[PDB]
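Student: One structure coming up, written as structure tokens, with questions to follow.
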Amino acid sequence: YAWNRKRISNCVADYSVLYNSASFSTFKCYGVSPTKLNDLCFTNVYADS
Amino acid sequence: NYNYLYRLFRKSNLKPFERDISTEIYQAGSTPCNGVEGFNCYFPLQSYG
Ligand SMILES: *[C@@H]1O[C@H](CO)[C@@H](O[C@@H]2O[C@H](CO)[C@@H](O)[C@H](O)[C@H]2NC(C)=O)[C@H](O)[C@H]1NC(C)=O
């Protein structure tokens, strides 16, 4: 109920090391796809952990 | 009635007036998808709710 919010901007949101890693168990993008994530540009991304 | 099925993953967009009935499992990552299943191997066909 007090999830932290970290603003991520002005960087490259690389996902090779993220997706190719087997550490994660479940990961679904319901609005985008990893294949087109590389060639897509975003304004700001917040991480809520 | 879930008998209606539709394809979800494809290697590339199908050309006009093309029929695709292949049932081989799809791989969303760089890792190989051998056999009938594997890491993040998704069946191309999803039922209709
Ligand atoms: C932070 O998390 C990442 C996990 O992605 C660790 O870096 C490597 O990530 C790749 C994924 O491609 C793995 O193959 C490596 O095994 C990871 N290296 C390890 C586990 O040492 C990174 O080490 C982590 N940093 C920490 C825990 O301090």
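Chain A is numbered as in Swiss-Prot; shown residues: 351-399, in order.
Structure method, as recorded: electron microscopy, 2.9 Å.
Backbone N, Cα and C atoms are what each Cβ position is placed from, and that goes for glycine too.
These came from Swiss-Prot, pasted as-is:
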- A:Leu368 to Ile: In strain: Omicron/XBB.1.5, Omicron/EG.5.1 (VARIANT)
- A:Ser371 to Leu: In strain: Omicron/BA.1 (VARIANT)
- A:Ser371 to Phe: In strain: Omicron/BA.2, Omicron/BA.2.12.1, Omicron/BA.2.75, Omicron/BA.4, Omicron/BA.5, Omicron/BQ.1.1, Omicron/XBB.1.5, Omicron/EG.5.1 (VARIANT)
- A:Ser373 to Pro: In strain: Omicron/BA.1, Omicron/BA.2, Omicron/BA.2.12.1, Omicron/BA.2.75, Omicron/BA.4, Omicron/BA.5, Omicron/BQ.1.1, Omicron/XBB.1.5, Omicron/EG.5.1 (VARIANT)
- A:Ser375 to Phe: In strain: Omicron/BA.1, Omicron/BA.2, Omicron/BA.2.12.1, Omicron/BA.2.75, Omicron/BA.4, Omicron/BA.5, Omicron/BQ.1.1, Omicron/XBB.1.5, Omicron/EG.5.1 (VARIANT)
- A:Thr376 to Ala: In strain: Omicron/BA.2, Omicron/BA.2.12.1, Omicron/BA.4, Omicron/BA.5, Omicron/BQ.1.1, Omicron/XBB.1.5, Omicron/EG.5.1 (VARIANT)
Student: Can you list which of the variant positions A:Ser371, A:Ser375, A:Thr376 have their Cβ under 6 Å from some atom of ligand 1?
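Tutor: A:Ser371, by Cβ distance under 6 Å.
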Student: At 10 angstroms around each C-beta, which of the variant positions A:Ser371, A:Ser373 has the fewest other C-beta atoms nearby?
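Tutor: Output over variant positions A:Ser371, A:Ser373: least Cβ neighbours within 10 Å is A:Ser373.
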Student: List the same-chain residues at least 6 positions away in sequence whose Cβ sits under 8 Å from the Cβ of A:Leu368 (variant position), in sequence order, or say none.
Tutor: A:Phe374
Student: DSSP three-state call for A:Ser375 (variant position): helix, strand or coil?
Tutor: coil
